[PDB]
Each structure stands twice: as C-alpha cells, then as structure tokens.
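First up is the structure itself, then whatever we jot down about it.
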Number of protein chains: 2
Amino acid sequence: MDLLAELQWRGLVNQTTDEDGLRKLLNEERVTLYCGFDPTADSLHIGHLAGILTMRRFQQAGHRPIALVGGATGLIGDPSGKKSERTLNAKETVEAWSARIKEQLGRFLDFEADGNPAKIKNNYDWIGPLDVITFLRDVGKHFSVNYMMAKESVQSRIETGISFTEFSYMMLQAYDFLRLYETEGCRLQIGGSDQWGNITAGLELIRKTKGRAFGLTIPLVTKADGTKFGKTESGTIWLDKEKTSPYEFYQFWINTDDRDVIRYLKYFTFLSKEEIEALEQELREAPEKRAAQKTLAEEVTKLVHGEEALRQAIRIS
Amino acid sequence: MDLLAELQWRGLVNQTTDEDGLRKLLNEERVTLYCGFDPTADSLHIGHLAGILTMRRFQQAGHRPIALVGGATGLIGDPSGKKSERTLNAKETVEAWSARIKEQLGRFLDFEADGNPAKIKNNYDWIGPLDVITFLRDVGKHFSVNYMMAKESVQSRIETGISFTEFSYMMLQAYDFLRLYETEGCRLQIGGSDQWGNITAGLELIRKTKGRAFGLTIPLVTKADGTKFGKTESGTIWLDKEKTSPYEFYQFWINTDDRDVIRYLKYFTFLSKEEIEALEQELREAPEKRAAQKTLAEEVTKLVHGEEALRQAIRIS
Ligand SMILES: N[C@@H](Cc1ccc(O)cc1)C(=O)O
Ligand SMILES: N[C@@H](Cc1ccc(O)cc1)C(=O)O
C-alpha cells in the first residue's frame, strides 16, 4: 500500500508477481520475506546494498526479514546476470566467506525488535545433507526442461554455453523458497533484477507442491552516462573497511554525478520524500555546493561504517 | 576379432564407439564389461534377454561380466526408448524388485569360473549416499546443457515434455560407468539400442575426468510383419515362471514366424553358425516340420527355466 508505493516512488520495484495481491497482504499482515546472498568473495560490495537496504525498509514497516547466506548455492554458482560460466570455488573457501558475509549482513538489520527481529540463515543447513535421489525426485519432478530453458539466465547462455551444474542452480534457489515458506512462513522473496527467473521457479515449486507467495525484484542501478553502476577505476567498492576504507567509500559517493545523485538518494538512503525533493530543488538552484552529494556520502557511509568512520572520512577529506 | 565378428554375423551389434579399438583390446585382454538393468517391474522379461545372453557370450569368450541392478536409477527413470514421462515408483517397491531381478540375472552368468566370474552390483551403493552438491559439481560440471539436449532420448521428448528428473538420468548412468571403470577396470558398456546416448555420456565423463573405454549397443529385435517384438495378445512374456509359465514361454517361441526364426536363433541361442545354417536349409526344404521353431523353443526355455521345466512344457503341449 504505502510501503509498496514508497518503493515505487524510490525506483526499487522492477517487477512483482502480483502487486495487488502483495499490497493487500503487506497491509494486512506481518510478512516474512527473504533475500539470498551468495559468497562469491570474502566481502559484500555495493552491488548488494539495494537488496540489503530494501530488506531494512521492509523491516522498518513492521515486516520480518530473513537474510540468507548462500553456503550451498555458492558451491554451484548462479548463471543469472553472468555472460560466462564461473569457476567453482572450494568448500573451504566458500565456508570461510560465508562467515564474513554473515557478519556484514547483520549490520543492516534489527535483531532486538520483538515481533519482527531478523534472522540470518545458511542454505547449507538444508542443501548440505540432501541426497541427489531425493533432490531429483522431490524437486526435479516438478520442472520440465522446457520451463527451465526459457529462463532468461539460461536462454541468455545456451549458445555461449552452460554446464548442467549452473543450469540446475534454479532448483536449489527454488527449494530455498519452499523450505523457508514451510519452516518460517516466508511469503515474499526479493532480489535484484536478474533473480526474476529463480524467484518465479520458487513460486512454481510452491504452487506445484502446495497449490499464496510473492516475488519482488529491484532494478539495476543506472547511470546517465550508460556505464555500469559500481564500475570504478579503483575496482570494486567493498563493504569491508579493510578492502575499501571509509574514506574511499565516502569519496565514491561524494563523486556521484549530478545526473545520478537524486536517483541514488532515493535508492540508498532513508531520507524522506520531502527531504529528497528539497535536495532536488537545492541541486537545481546551487549545484556547485554539492549538498545532494555530501548528504548521500554521509547517509550511506554511516549506514555501512558508522558515524566514527564517517567522521574520519570527513576529516581525512 | 572373432567374438566381435560372431556378434556381427548374429546381428547383435547395432553401434560401437570404436570397433578396431575394441576388437584389439578384446583380442589382447580379459575385458571387464557391464550391462545395467533397472527394476521397472518385479521380473525381467524377454526385452532384456538380448543384453543378458550377449553378456553370457562375452563371458564364454573369456571376459568378465558385471550385471548392474539399477537400485538408484530405478528411482529416477530412464526416458530412453519411452515416448512418455513415467511415474516414479517408491523406494520400497524398487528395493523389493531389485532383489528379484538380482535373482533372475544370476541364472545366466558364471560365478564359478576363476579368472572371469561374474559380479552382480547395485548402483544404490554409490548413488544412494551421494549428496546433491557433490553430484552437481563432480559430475555436472562436465556436461553442457547443449550436449545433453542433443541426446536422442531428450531430443525425442522436448515437445512431448520431460522433467528435469528424467533429463538428469544420463548423468547417473554416466557416473555408473565412471565408478565401474575406476573400481572394477570396466572398459566396455553394452546395452540395447536406446542406450547409445547414456553409454556415450559415460565415455564423455570418463574422457573429461581421466583423459580408453568402449560402448556397444544391441539392435532392437525385428519382426518381418513390422510389429513390436514381444508384443503378445497375452501381454508380456516374463522370465518369472510364476507370471509366465514355462509352457507359455515355450509356446511363445514355438510360434515364431518362419520369417523371424533364423534371426531369433542367431540372437537368442548358443547354436553354432553351421547349426544355424543347417536349420535354414531345413527351414527352406521342410517348413511344415517346424524344426527351427522347436530348436529355438527348447534352446531358450532351457536357458531360462532349465531342462525339467522344458520337459514339462514339451509334455504339456
Ligand atoms: N542467486 C542469488 C543468491 C541466492 C542464493 C540462494 C537463494 O535462496 C536466493 C538467492 C545471487 O546470485 O545473488
Ligand atoms: N538405463 C538402463 C538401465 C541402466 C541403469 C544403470 C546403468 O548404469 C546402466 C543401465 C535401462 O533403462 O535399461
């Protein structure tokens, strides 16, 4: 209703399985939602903030967020949004990264809240011990090859190539949604733009096994110049202060182009509409002052590293 | 060399991965070969004799046969040679059928021979305890979806439809060959006509994991009338004497059409070429006597049920 309308105004809604159905439920009940994060490195980066901050927004509106660490799926790899087959990381590597990722996730959510405290979960717990036979029968029987082949993630790669390993990833993600739906009353799955296929596969598996639940995806952050958000000369802008210092983090944001600043304010900050609108007028009237840019930098750096860290970055600049 | 030339004369060779390579090896070494049999009922039937008797022929020529009971694969189901998706049988059902099948297989092979005694194995032993993650990574990474889609068994069903469950079967069969190759020095896999794809997938997995082994398939038995071998008005001609009595079994064979009798003699019997040739001349000269037909009936009934059982069938007729 207003949550969903707010996300729309902000530009955080790409697609939704059934908008009126989801608005209804959001407005009528405390929704358990989840977002999945796969350890593909030893730290999250700014590519993940959309999904993280969106969860936080859901939590503030009284819903209960579940942050899922991809301990199992990180051992397979998601072809989604990747033009190329990826190399398999080792169990020890992935296992190690999962622990770190778990730590950074926790920063963004409330665990003290009564009624809607978050949960951080690891899909290793339920995928780890599953035998191939059970998996092929209990999950696999529900999907035709023809349904799976039409997925953007697979359609996009058949000529380029894709192993069975990555082709099957969607089943695992599918299963996550089912398990979370059954064990935690999870009714909504959110993800980036490229997760539509995987999310809808989870709904298909739920539908076919239960015969209810929704899917929402966030759009890819755009730049007016048409370059890839987060693609710096420096390389990746990490969330680990030891890979990307608070000063570097702060600078990244402070250098937002005038053309993008208002879209980033909306996306990454907890500034109200009237605050964001005021900055737009300020952006128009006095663009050399760079008030929108400093506000973004402080807002996002505090979120991620805190006030002390922000204080340093400010004094270092 | 002569084994392989004999099978050719007999019409038991449909395709071979590399004929000269396999003839060489057969002639130079004691080859460990295997054939897989999936419990799809509580008894084998005449559709399976081609593969069983062919193994026996291999064993008589000094090679070591491995009869594989599909305890794991019977829980997935092979789309090969089936125009339609099959219903999943239960573990208890399949488990029960495996035990029976094991019993009938053993009838046809030598376990007393020193140097080449048979082995009856169950793929449940190695597929049963395998986790989905290991399976997707260790087997799955080796196959592209594009390789698998081109398989006759899958090509033949994409429009008709096929679940992921059955689509993936080939991986399991693939893995069987690998495991048997590693643990038993298995260098040759034989199967019916429809198994080409599955056999070659096992070779692809071996090649890609080891960088040697061969594949041979038997042709489908033909009828001059163009009907499906084994398709009786009675229904299936089982190998279980309690489903299909020795008398019924005997009758089936005795009713072989003159047009097929010589092809069946070659395929199902251990009669020499000069014996089989002599019967052809007898078939030409005195076709009302039905000497080819009685010889087939006695030969095959003795194999499957024994002399006592043959004696009864003869006296009952
Ligand atoms: N596939 C998602 C992560 C994910 C993992 C497991 C899930 O259940 C959901 C999402 C990604 O690559 O970002
Ligand atoms: N797929 C074969 C049986 C089989 C099972 C396992 C194997 O490894 C090989 C063959 C059939 O349906 O007849």
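We're sticking with Swiss-Prot numbering for chain A, so the shown stretch reads 1-211, 214-319, in order.
How was it done? The header gives X-ray crystallography, 2.5 Å.
Positions of Cβ are set from backbone N, Cα and C atoms, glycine also.
According to Swiss-Prot, the L-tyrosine binding site annotation covers A:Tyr34, A:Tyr169, A:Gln173, A:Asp176, on the basis of a large-scale study or a structure entry. Positions annotated as ATP binding site by Swiss-Prot, on the basis of similarity to another entry: A:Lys233. Recorded in Swiss-Prot as a mutagenesis result, A:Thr40 to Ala carries the remark: Destabilizes the transition states for both steps of the reaction. Recorded in Swiss-Prot as a mutagenesis result, A:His45 to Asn carries the remark: Decreases the rate of formation of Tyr-AMP and, as a consequence, abolishes the aminoacylation activity. Strongly increases the toxicity; when associated with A-152. Among the mutagenesis entries in Swiss-Prot is A:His45 to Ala, noted as: Does not affect the second step of the reaction. Annotation of the mutagenesis experiment A:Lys82 to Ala in Swiss-Prot: Destabilizes the transition states for both steps of the reaction. As a published mutagenesis entry, A:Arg86 to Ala appears in Swiss-Prot alongside the note: Destabilizes the transition states for both steps of the reaction. According to Swiss-Prot, the experimentally introduced change A:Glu152 to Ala is described as follows: Mischarges tRNA(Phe) with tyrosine in vitro. Toxic for the cell, probably because it alters the discrimination of TyrRS against non-cognate tRNAs. The toxicity is abolished; when associated with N-410 or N-411. Strongly increases toxicity; when associated with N-45. Enhances the toxicity; when associated with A-224. Under mutagenesis, Swiss-Prot gives A:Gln173 to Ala with this note: Destabilizes the transition state for the second step of the reaction. Record note (Swiss-Prot) on the mutagenesis of A:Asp194 to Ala: Destabilizes the transition state for the first step of the reaction, but does not affect the transition state for the second step. Experimental mutagenesis is annotated in Swiss-Prot for A:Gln195 to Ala, with the remark: Destabilizes the transition state for the first step of the reaction, but does not affect the transition state for the second step. For the mutagenesis experiment A:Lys230 to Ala, the note given by Swiss-Prot reads: Decreases the binding affinity between tRNA(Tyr) and TyrRS-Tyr-AMP complex. Quoted from Swiss-Prot, the note on the mutagenesis of A:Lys233 to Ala is: Decreases the binding affinity between tRNA(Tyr) and TyrRS-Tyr-AMP complex. A:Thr234 to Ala appears in Swiss-Prot as a published mutagenesis result, with the remark: No effect on the binding affinity between tRNA(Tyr) and TyrRS-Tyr-AMP complex.
With A:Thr40 (mutagenesis position) as the anchor, the candidate binding-site residues are A:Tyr34, A:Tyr169, A:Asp176, and the one with the nearest CA is A:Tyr169. If you take the Cα of A:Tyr34 (L-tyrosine binding site) and the Cα of A:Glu152 (mutagenesis position), they are about 22 angstrom apart, rounded to a whole number.
Filtering A:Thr40, A:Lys82, A:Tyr169, A:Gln173, A:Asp176 by Cβ distance to ligand 1 (under 6 A) retains the following recorded positions: A:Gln173, A:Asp176. Maximum C-alpha to C-alpha distance over the listed L-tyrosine-binding residues A:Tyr34, A:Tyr169, A:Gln173, A:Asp176 is 18 Å. In the three-state DSSP classification, A:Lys233 (mutagenesis position) falls within coil. DSSP classifies A:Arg86 (mutagenesis position) as coil under the three-state reduction. If you compare Cα positions, A:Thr234 (mutagenesis position) sits closest to A:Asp194 out of the recorded positions A:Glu152, A:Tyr169, A:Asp176, A:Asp194, A:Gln195. Taking the Cβ of A:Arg86 (mutagenesis position) as reference, residues of its chain lying under 8 Å away and at least six apart in sequence are, in sequence order, A:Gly77, A:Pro79, A:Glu166.
The Cβ of A:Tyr169 (L-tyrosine binding site) lies under 8 Å from the Cβ of A:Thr73, A:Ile76, A:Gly77, A:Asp78, A:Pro79, A:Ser80, A:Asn198, each of which sits 6+ residues away along the same chain.
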